[PDB]
Amino acid sequence: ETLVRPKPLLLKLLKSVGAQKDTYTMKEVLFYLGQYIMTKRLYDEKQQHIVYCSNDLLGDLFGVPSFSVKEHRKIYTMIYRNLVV
Ligand SMILES: [Cl-]
Ligand SMILES: [Cl-]
């Protein structure tokens, strides 16, 4: 629905997986973040709901070493640290 504005570092992350936008819906941000996690194989192959990001740009942006995709409240707070509200 509403548009969101990634901060510069998150924008570079999104573009690095082929996004060609500066302005996004939240749905699009999640779409490209998922593609980033997939393409960089940040999830554990045997526990695919767990993302390990402590040595990746994503960890610097989200401010955690790892997270579970089941933790949606936490994921939204981590994404919003990276949006210009
Ligand atoms: Cl930034
Ligand atoms: Cl975790």
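By Swiss-Prot numbering, chain A shows 25-109, in order.
Method reported for this entry: X-ray crystallography, 1.4 Å.
In case you wondered, yes, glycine gets a Cβ from its N, Cα and C as well.
Feature annotation from Swiss-Prot assigns domain 'SWIB/MDM2' to 26-109.
Here Swiss-Prot describes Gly58 to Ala as a published mutagenesis experiment; the accompanying note says: No effect on its ability to induce apoptosis. Of all the Cβ atoms in the protein chains shown, 12 others lie within 10 Å of the Cβ of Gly58 (mutagenesis position). Under DSSP, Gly58 (mutagenesis position) is assigned to a helix (H, G or I) in the three-state scheme.
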